[PDB]
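What follows is a single structure, written as structure tokens, with notes after it.
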Amino acid sequence: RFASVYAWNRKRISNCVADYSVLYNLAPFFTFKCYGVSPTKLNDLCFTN
Amino acid sequence: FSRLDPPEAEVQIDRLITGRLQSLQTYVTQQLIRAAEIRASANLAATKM
Amino acid sequence: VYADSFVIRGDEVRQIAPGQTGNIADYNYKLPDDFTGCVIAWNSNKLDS
């Protein structure tokens, strides 16, 4: 289940190791627009929160 | 370069290269005018000596 | 003019573009980042299936 538009959810993910290839492999995910970082570099950074 | 893909990354660094060149162009030009101002004093100093 | 013809599955048909990652690009057929040409892909489920 996903929430409604007028009351959108917010989940905080922390203290783990981030792998993004699972995203690309499973399902097309047709739109993957990113506004501050190129997707191919997402594996070579570290995130605050 | 770490966060951006190769093509856009240049777009951004173009702003910095032209931005920083404009900083050096201003610096050199200010020096040229100051150098001529010192020379007119040096020639006056040579004249008095 | 050089023409390269082949057949892929329709799921990763958009991985032909240079700079992408995946099995088909990294292991079968990869294009240079400075590619200067065109790509035409169509569906042929009426023949190969």
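Going by Swiss-Prot, the residues shown for chain B are 981-1029, listed in order.
Looking at the header, which is where the method is noted, we find electron microscopy, 3.4 Å.
Keep in mind that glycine also has a Cβ here, set from the backbone N, Cα and C atoms.
For reference, Swiss-Prot has these:
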{"type": "VARIANT", "residues": "B:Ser982 to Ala", "note": "In strain: Alpha/B.1.1.7"}
{"type": "VARIANT", "residues": "B:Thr1027 to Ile", "note": "In strain: Gamma/P.1"}
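For the pair B:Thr1027 (variant position) and B:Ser982 (variant position), the C-alpha distance works out to 60 angstrom. Cβ neighbour count for B:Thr1027 (variant position) (all protein chains, 10 Å cutoff from its Cβ): 7.
A 10 Å cutoff on Cβ-Cβ distances gives B:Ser982 (variant position) a total of 9 other Cβ atoms nearby, all chains included. When secondary structure is read from DSSP and collapsed to three states, B:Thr1027 (variant position) falls in the helix class. In the three-state DSSP classification, B:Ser982 (variant position) falls within coil.
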